[PDB]
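Structure, as structure tokens:
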Protein chains: 2
Amino acid sequence: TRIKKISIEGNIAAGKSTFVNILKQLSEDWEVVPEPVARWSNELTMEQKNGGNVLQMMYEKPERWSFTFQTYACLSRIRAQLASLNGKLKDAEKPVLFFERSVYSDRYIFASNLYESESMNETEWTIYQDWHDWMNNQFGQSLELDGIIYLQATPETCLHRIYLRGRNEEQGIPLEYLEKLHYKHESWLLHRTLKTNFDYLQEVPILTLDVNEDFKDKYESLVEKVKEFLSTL
Amino acid sequence: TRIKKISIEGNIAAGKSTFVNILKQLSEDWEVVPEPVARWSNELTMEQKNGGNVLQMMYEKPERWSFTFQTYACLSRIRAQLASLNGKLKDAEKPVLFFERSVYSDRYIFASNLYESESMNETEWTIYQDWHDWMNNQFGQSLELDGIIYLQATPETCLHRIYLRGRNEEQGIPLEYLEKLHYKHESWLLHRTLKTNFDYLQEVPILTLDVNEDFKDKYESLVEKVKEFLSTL
Ligand SMILES: CCc1sc(-c2ccc(OC)c(OCCF)c2)nc1CSc1nc(N)cc(N)n1
Ligand SMILES: CCc1sc(-c2ccc(OC)c(OCCF)c2)nc1CSc1nc(N)cc(N)n1
Ligand SMILES: CCc1sc(-c2ccc(OC)c(OCCF)c2)nc1CSc1nc(N)cc(N)n1
Ligand SMILES: O=c1ccn([C@@H]2O[C@H](COP(=O)(O)OP(=O)(O)O)[C@@H](O)[C@H]2O)c(=O)[nH]1
Ligand SMILES: O=c1ccn([C@@H]2O[C@H](COP(=O)(O)OP(=O)(O)O)[C@@H](O)[C@H]2O)c(=O)[nH]1
């Protein structure tokens, strides 16, 4: 609706939720869509019940559950991003919606990561990739992205923050896994070598911020780059 | 409006393939959309390569592959029927499109039954429905049916017929599997006990055709009821 759509990308525990929540406080032209998987990461809604189970099922047995979890993660995202469109930033002069991650990290980071680590077989990956393509087109381009903000960070800054977040299930995450996630983020967003099936993406503008230096009290220079990035779009 | 949509529903080997192969030829204004599954079961397309695979895996282990099959089956059925509704009968005197089965068959006969057969656990079946509900609901006027034609064959007949069809992986089909699909079509289409989350499935006219008797060289009376049926549409 004239709305500027910006995805916040980055590895686990770089500080996306930290950042996004900051951004939404600085303006009423600025809203957020939080990552469904994070809300799952716990009357209650029929989606969290579903998300709660599949999420723990994934911890126990990634090889049994990744296709199922990926398709539900993405679905939950598609419908949440479409529902912020149709009722957030009602109504503004400069409206920005910050997606916490995007249907593109769903597939080109995580799903891909699970496939390359053999948690999904070829049939499941190609089905997902076929499922992802189509789900996107029918219920699609009104979420086409105006820009991407990459909350970059060495993978060793992230486990620090995992350890820092006081979450027990995550203490177990290996450096090599984060380093797996991290590298996939650099090729997509630092080297721009990952070619996706999406034409307009190759020419989506990217803003790279270093979140190594803790920002949570000291975020103004990071915010200035967003604002300066936002005027260029 | 203004291609009429009519689903042909029936037990496995009840005579659907054969009734729509016969129907297609009778009117230039009539076209058929067979289902993905029917066509998998025998360089292929992506879907063709994936569909053969997930059928074969589902045969070998349903309680691992049902969610996956059932998601990809219903997705491709929607995509096959979208094509036709978008490209065929473009403008012709009185267009009626015949669907081999529908997305309610996918859900309320096949998915439903595998959950009851413990091939889909609660979370899979919850997720399966969410996605079916929310999605079929996005294009809301579009794949909606103007009629249903039910072919009532008996499991023995359908059995006596999976026989005459002599496919191999189909001799592996037991008679007691056929008995609950029957019980489900009767309950949904004839008895009308079945509650569905698409309210208009209560209004929609249903033509039931006792198709026990053979009908390759004697279909006139059936087509005769078919034309009659549509003339009330
Ligand atoms: C946050 C929930 C989990 S659990 C998990 C996982 C858990 C255990 C595993 O092995 C024991 C595992 O193996 C992955 C190796 F490739 C992955 N990966 C994830 C992330 S996959 C993902 N996909 C999305 N689409 C979004 C999102 N936020 N995360
Ligand atoms: C980023 C989320 C991840 S990823 C992950 C993981 C991924 C890959 C792993 O090996 C390849 C891995 O090894 C430890 C699992 F035994 C953990 N664990 C987690 C934490 S699972 C979890 N479950 C929750 N219910 C909540 C919560 N905060 N985190
Ligand atoms: C060729 C399709 C198959 S294969 C199959 C099957 C095969 C072997 C099985 O056990 C050995 C089986 O389950 C038996 C115990 F649950 C189901 N069920 C089916 C019916 S699933 C289905 N879903 C649809 N949505 C459409 C459609 N035509 N068929
Ligand atoms: O500048 C920062 C960035 C992150 N964190 C902490 O590191 C953890 C990870 O942040 P977040 O949940 O936002 O990471 P995400 O998973 O959203 O990237 C949290 O406990 C934050 O409070 C912090 O204290 N200061
Ligand atoms: O009156 C009939 C109807 C069907 N068939 C045969 O039954 C087999 C399977 O039936 P069909 O594919 O029509 O059933 P569907 O699964 O398509 O409902 C085919 O080899 C048909 O030739 C038959 O011999 N006589």
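Here chain A follows Swiss-Prot, giving residues 19-60, 70-260 in order.
Just so it is clear, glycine is given a Cβ too, placed from its N, Cα and C backbone atoms.
Going by Swiss-Prot, these are the annotated features:
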ACT_SITE  A:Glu127  active site, proton acceptor
BINDING   A:28-36, A:188-192, A:240-242  ATP binding site
BINDING   A:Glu53, A:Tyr86, A:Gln97, A:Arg128, A:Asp133, A:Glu197  substrate binding site
MUTAGEN   A:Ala100 to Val  Strongly increased catalytic efficiency towards deoxycytidine; when associated with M-104 and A-133
MUTAGEN   A:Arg104 to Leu  Strongly increased catalytic efficiency towards deoxythymidine; when associated with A-133
MUTAGEN   A:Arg104 to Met  Strongly increased catalytic efficiency towards deoxycytidine; when associated with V-100 and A-133
MUTAGEN   A:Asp133 to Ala  Strongly increased catalytic efficiency towards deoxycytidine; when associated with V-100 and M-104. Strongly increased catalytic efficiency towards deoxythymidine; when associated with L-104
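Features per Swiss-Prot, on structure.
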residue: A:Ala31; record: ATP binding site; CB count, 10 Å: 24
residue: A:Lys34; record: ATP binding site; CB count, 10 Å: 23
residue: A:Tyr86; record: substrate binding site; CB count, 10 Å: 10
residue: A:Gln97; record: substrate binding site; CB count, 10 Å: 26
residue: A:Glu127; record: active site, proton acceptor; CB count, 10 Å: 24
residue: A:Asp133; record: mutagenesis position; CB count, 10 Å: 24
residue: A:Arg188; record: ATP binding site; CB count, 10 Å: 19
residue: A:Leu191; record: ATP binding site; CB count, 10 Å: 13
residue: A:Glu197; record: substrate binding site; CB count, 10 Å: 15
residue: A:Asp241; record: ATP binding site; CB count, 10 Å: 14
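Unbuilt region (9 residues) between A:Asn60 and A:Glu70. Cα separation across the gap: 15 Å. The Cβ of A:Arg128 (substrate binding site) has A:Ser25, A:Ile26, A:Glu27, A:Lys34, A:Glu53, A:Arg104 as same-chain neighbours under 8 Å, each 6 or more residues away in sequence. Distance from the CA of A:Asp133 (mutagenesis position) to the CA of A:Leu191 (ATP binding site) is 25 Å. In this structure, the binding-site residues A:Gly28, A:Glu53 were compared by how many other Cβ atoms lie within 10 Å of their Cβ, and the smallest count belongs to A:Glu53. In the vicinity of ligand 4, defined as a Cβ distance under 6 Å, the following of the recorded positions A:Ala100, A:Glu127, A:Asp241 are placed: A:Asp241.
Cα distances from A:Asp133 (mutagenesis position) to the recorded positions A:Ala31, A:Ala100, A:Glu127, A:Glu197 are smallest for A:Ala100.
Candidate recorded positions: A:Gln97, A:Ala100, A:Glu127. Nearest to A:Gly28 (ATP binding site) by Cα distance: A:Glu127. Among the binding-site residues listed (A:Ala31, A:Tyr86, A:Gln97, A:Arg188), A:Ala31 has its Cα nearest to the Cα of A:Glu127 (active site, proton acceptor).
Proximity to ligand 2 at the level of Cβ atoms, with a cut-off under 6 angstroms, picks out none of the recorded positions A:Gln97, A:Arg104, A:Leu191, A:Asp241. A:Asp241 (ATP binding site) has A:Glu197 as its nearest neighbour among the recorded positions A:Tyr86, A:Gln97, A:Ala100, A:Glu197, going by CA to CA distance.
Note on proximity: among A:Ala31, A:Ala100, A:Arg188, the recorded positions of the record, the Cα nearest A:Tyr86 (substrate binding site) is that of A:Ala100. A:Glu127 (active site, proton acceptor) falls within a strand when secondary structure is assigned with DSSP.
Cα to Cα, A:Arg188 (ATP binding site) and A:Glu197 (substrate binding site) are separated by 10 Å.
Mapped onto three states, the DSSP output places A:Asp241 (ATP binding site) in coil.
Residues near A:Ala100 (mutagenesis position) in space but far in sequence (CB under 8 A, at least 6 apart, same chain), listed by position: A:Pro54, A:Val55, A:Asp133, A:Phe137.
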